[PDB]
Amino acid sequence: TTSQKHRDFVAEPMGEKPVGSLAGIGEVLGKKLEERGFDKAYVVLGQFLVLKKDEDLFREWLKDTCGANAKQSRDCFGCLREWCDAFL
DNA sequence: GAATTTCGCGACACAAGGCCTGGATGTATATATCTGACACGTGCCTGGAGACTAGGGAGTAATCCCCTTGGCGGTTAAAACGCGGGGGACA
């Protein structure tokens, strides 16, 4: 149900992880996000938080920023929500 | 010492290179002619454009592992260098 990258991100605090470490964000989407500005994982975390942890809003924002499809956005949102529940 | 004579000198001659000049030739140019091949105009009709749908190809992440890179220590096989010379390039 969960990719290994998902668990690896969830287990420990993000600290200074690159945006490419998020579940559902690979090389291409990572590079697009870095161009768009969100060049650190905690930056995407903050963008998640500002949207009040909402699901649909965050998924639409991710699709509109880097162009990810349903699955990649869903994985990123799920990993971020679990990380918030585990450390926030 | 005088006269006759052989070697050299100057005038005549000849020969060769370089330059001055003109003609024959071909080349580029102005004028004039004209034709047939390029340019434009029209009918139509066949091919390109537009709207819509289904589905498969491709994009993108996740993951494994292999194989490419880098490093080390010896061990020589091969490269560098100099030197004499003779055969090959060049005129």
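Sequence positions for chain A are given in Swiss-Prot numbering; the residues included correspond to 2-89, in order.
Recorded method for this deposit: electron microscopy, 4.1 Å.
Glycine residues also receive a Cβ, built from the backbone N, Cα and C atoms like all the rest.
According to Swiss-Prot, the mutagenesis experiment A:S4 to E carries the annotation: Complete loss of phosphorylation and mislocalization of EMD in nucleus. In the shown protein chains, 12 other C-beta atoms lie within 10 A of the C-beta of A:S4 (mutagenesis position).
Quoted from Swiss-Prot for the published mutagenesis A:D9 to A: Reduces binding to dsDNA, LEMD3/MAN1 and histone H1/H3. Reduced interaction with PARP1. In three-state terms derived from DSSP, A:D9 (mutagenesis position) belongs to a helical segment.
In this structure, A:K18 (mutagenesis position) belongs to neither helix nor strand by DSSP; it is coil. What Swiss-Prot says about the mutagenesis result for A:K18 to A is this: No effect on histone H1/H3 binding.
Remote same-chain residues near the domain 'HhH' (A:20-35) are listed as 3-4, 6-7, 9-10, 41-42, 44-45, 66-69, 72-77, 79-81 (criterion: CB distance under 8 Å, separation of at least six residues from the stretch ends). Taken from Swiss-Prot, the feature domain 'HhH' applies to A:20-35, supported by experimental evidence.
Look at A:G25 (mutagenesis position): DSSP puts it in coil. Around the Cβ of A:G25 (mutagenesis position), the same chain contributes A:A69, A:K72, A:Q73, A:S74, A:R75, A:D76, A:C77, A:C80, each under 8 angstroms and 6 or more positions distant in sequence. Record note (Swiss-Prot), mutagenesis A:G25 to E: Complete loss of dsDNA, EMD, histone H1/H3 and LEMD3/MAN1 binding. The unchanged residue is displayed.
Sequence-distant neighbours of A:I26 (mutagenesis position): residues of the same chain at least 6 apart with a C-beta under 8 Å from its C-beta are A:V20, A:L34, A:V45, A:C67, A:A69, A:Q73, A:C77. Among the mutagenesis experiments that Swiss-Prot reports, A:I26 to K is described with the note: Fails to promote HIV-1 genome integration.
Experimental mutagenesis at this site is recorded by Swiss-Prot as A:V29 to A, annotated: No effect on histone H1/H3 binding.
Listed in Swiss-Prot as a mutagenesis experiment, A:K53 to E is described as follows: Complete loss of EMD binding. Reduces LEMD3/MAN1 binding. Enhances histone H1/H3 binding. The C-beta environment of A:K53 (mutagenesis position), restricted to residues of the same chain at least 6 apart in sequence and closer than 8 Å, is empty.
Among the mutagenesis experiments that Swiss-Prot reports, A:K54 to A is described with the note: Reduces LEMD3/MAN1 binding. No effect on histone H1/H3 binding. Secondary structure at A:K54 (mutagenesis position), as computed by DSSP, is coil. Contacts of A:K54 (mutagenesis position) defined by a Cβ separation under 8 A and a same-chain sequence distance of 6+ are given as A:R82, A:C85, in order along the sequence.
Experimental mutagenesis is annotated in Swiss-Prot for A:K54 to E, with the remark: Reduces binding to dsDNA.
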Residues near A:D9 (mutagenesis position) in space but at least six apart in sequence (CB under 8 A)
A:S22
Helix, strand or coil for A:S4 (mutagenesis position)? Use DSSP.
coil
